[PDB]
Amino acid sequence: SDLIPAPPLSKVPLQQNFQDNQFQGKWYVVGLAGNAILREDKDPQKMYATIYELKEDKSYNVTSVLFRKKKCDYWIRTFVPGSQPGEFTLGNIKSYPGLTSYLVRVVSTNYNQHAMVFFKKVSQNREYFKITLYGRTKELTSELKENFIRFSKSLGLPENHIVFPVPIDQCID
Amino acid sequence: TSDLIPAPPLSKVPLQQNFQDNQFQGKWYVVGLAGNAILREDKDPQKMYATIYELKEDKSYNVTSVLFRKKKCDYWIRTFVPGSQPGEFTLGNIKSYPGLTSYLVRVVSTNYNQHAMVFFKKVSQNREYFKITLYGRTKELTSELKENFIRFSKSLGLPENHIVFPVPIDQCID
Amino acid sequence: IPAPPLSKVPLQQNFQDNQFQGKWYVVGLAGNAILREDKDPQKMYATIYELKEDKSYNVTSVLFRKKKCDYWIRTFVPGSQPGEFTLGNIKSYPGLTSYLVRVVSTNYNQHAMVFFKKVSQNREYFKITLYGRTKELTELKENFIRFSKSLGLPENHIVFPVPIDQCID
Ligand SMILES: [Th+4]
Ligand SMILES: [Th+4]
Ligand SMILES: [Th+4]
C-alpha cells in the first residue's frame, strides 16, 4: 500500500486566465495517470466521461459516468471555485467518509478539443493524485498523448501508472 | 504638424460573422498592437497590458484597460455601445473626451477562448487614427497568429515599424 | 551588419549530396550587403548544382541581365562536415581570403536554405538563400524571414526576387 508521493504543487502548472464557461460540457477521459492508477492487461480500464455544468453561483455541477458491472454508474459532485481561477475544491466534503481534502487544478486546455486536469485527495490520511487527459472526442493525437505521458512522468509516475482507457459506446454518449 | 498613414476604407476590415457578445467578455491580453500612431521603440519597449470586457444588462460593454506605468497600475474605463451590426461598437459618452469626434470599434475575427483581432478608428482634433489589437486569453500566441496579424496590419497599409508585440509582464494584468 | 557566429547557423543533419543536386530557384535572398531596391526590385535567378565524380559540385548561376542570359560558374568543394563547402580555386578570386557554404535545412524535393559567408578585402559579408524547386513557395517565406532576422538582418536586407521566364527555364 506504499504510494508514490504527490508532487509539490509548484510542478503542476495552472491554465492562465481560465474560462469557466468555455470549460463546461462533456469531456471524455482519454488518458488517466496516478499514484493509485495501475495498468491491468487482463481487464483494461474502460473510458468514462465527466460532465461540467456551470451553476448560477459559478461552482460546477460535475457528473462522472462510467460503465461498470453491466450498468451505468453516476457520481454527482460539486466543484467549488478555489483560490485561483481554474482551481476547485469538492463541495460538502463531510458527506464523503474518510475524505479530508480534494483539490482540482486545470493544468492546460484549449477548451474545444483537449485538457489536462490534476486532482489531489487525502483519504484515510493517504495522499492520492491523478491526472486526466480530457478530449471533447474519444480520440486524440499522438502528440497530445505523448505530452501527457511526459507530464505524468515529470510528476514522478512510471509507465505502468499511465493508462489510455479503451473507447466504448455504453453510458458515455 | 502630424503625418499619418491614412485609415483604410472599412471595406478592407472584415467583421466576425455571428458575433457572440457574451462569449467575447472577460480579460484579453494585448499580445500585438499596430496602428498609424503606434511606433516600435527599442530603447523603451511597450509593456503588455490587458483589456477587460463586461457585458451590461443593456448589452453595452464596460471596458477596462489595465496598464503598468510609473510603478503603478493605471485603469482606463470606457463604454462600448453596440453599433450597426453585431461586433461593431461606438464609444459611449463621447463628449466627455475632449477633441474626440468619432470612435469606431470592429471585431475582425475571434474564436473567443484563445484569440481575437479588433480594429479601432478614431478622429481626434480632426486627425484620423487607427489601430489593430491582437488579443490573447494568454500572454503568448503562436507564430501563426502573430504572422497573420502582421499580414493583416500590412494589408491596411502599415509598415513593420508600426507593428509591436508588447513584452509580457506580471504586474497589474495577472 | 556583423556575421553571426557559426553556432547560430544550423547544419542540415545527414546531408544527401546526390539529392541536393539539380536546379534550385532563388525565391528568397537576404544578407548584410543585400538591399531591397524598392524602385526596381531584383529578378529571380537559378543556381544549378551538379555532383562531379569527385563529389565537389559544379555550380552554375543563371541570370537574365542586359537582355542576355549570364552564366557564373564556380566549384564547391566538400568541407569539414557533410553539407558544408568551400569555394574551389579561391586564389583566382582577387581579395577573397575566405568563402564558406553551409546548407541550413532542406527537404531536397521542394525547398532549402543555404548560408554563405565570405571575407573580401578583410570585410566579412554573409547571405542566405531560400531555394525552391519551383518559383513559388508557401509559411516557408515567413520561416526564412524569421531565420534571417535571428542572424541580425532587418526587413530591408531581405528580398524576394520576382519570378521570370527568360534563361532560368
Ligand atoms: Th475518484
Ligand atoms: Th486610446
Ligand atoms: Th558572390
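Residue numbering in chain B adheres to Swiss-Prot, whereby the residues present occupy positions 24-197 in order.
Determined by X-ray crystallography, 2.5 Å, according to the entry header.
Heads up, the Cβ atoms here are built off N, Cα and C, so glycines get one too.
Straight from Swiss-Prot, the features:
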BINDING   B:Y72, B:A73, B:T74, B:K145, B:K154, B:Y158  carboxymycobactin binding site
BINDING   B:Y126, B:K154  enterobactin binding site
MUTAGEN   B:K145 to A  Strongly reduced affinity for catecholate-type ferric siderophores; when associated with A-154
MUTAGEN   B:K154 to A  Strongly reduced affinity for catecholate-type ferric siderophores; when associated with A-145
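Overlay of Swiss-Prot feature records on the structure.
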{"residue": "B:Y72", "record": "carboxymycobactin binding site", "contacts (Cβ under 8 Å, 6+ apart)": "B:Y52, B:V53, B:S88, B:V89, B:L90, B:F91, B:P189, B:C195, B:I196"}
{"residue": "B:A73", "record": "carboxymycobactin binding site", "contacts (Cβ under 8 Å, 6+ apart)": "B:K50, B:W51, B:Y52, B:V53, B:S88, B:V89, B:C195, B:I196"}
{"residue": "B:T74", "record": "carboxymycobactin binding site", "contacts (Cβ under 8 Å, 6+ apart)": "B:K50, B:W51, B:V53, B:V86, B:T87, B:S88, B:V89, B:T156, B:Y158"}
{"residue": "B:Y126", "record": "enterobactin binding site", "contacts (Cβ under 8 Å, 6+ apart)": "B:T113, B:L114, B:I117, B:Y120, B:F143, B:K144, B:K145, B:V146"}
{"residue": "B:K154", "record": "mutagenesis position", "contacts (Cβ under 8 Å, 6+ apart)": "B:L56, B:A57, B:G58, B:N59, B:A60, B:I61, B:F142, B:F143"}
The record lists B:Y72, B:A73, B:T74, B:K145, B:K154, B:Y158 as binding carboxymycobactin. What's the largest Cα to Cα distance among them, in Å, rounded to a whole number?
20
Please work out the number of neighbouring Cβ atoms within 10 Å of the Cβ of B:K145 (mutagenesis position), leaving out its own Cβ.
21
Protein Cβ atoms within 10 Å of B:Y158 (carboxymycobactin binding site), excluding its own:
23
How would DSSP class B:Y72 (carboxymycobactin binding site) in three states?
coil
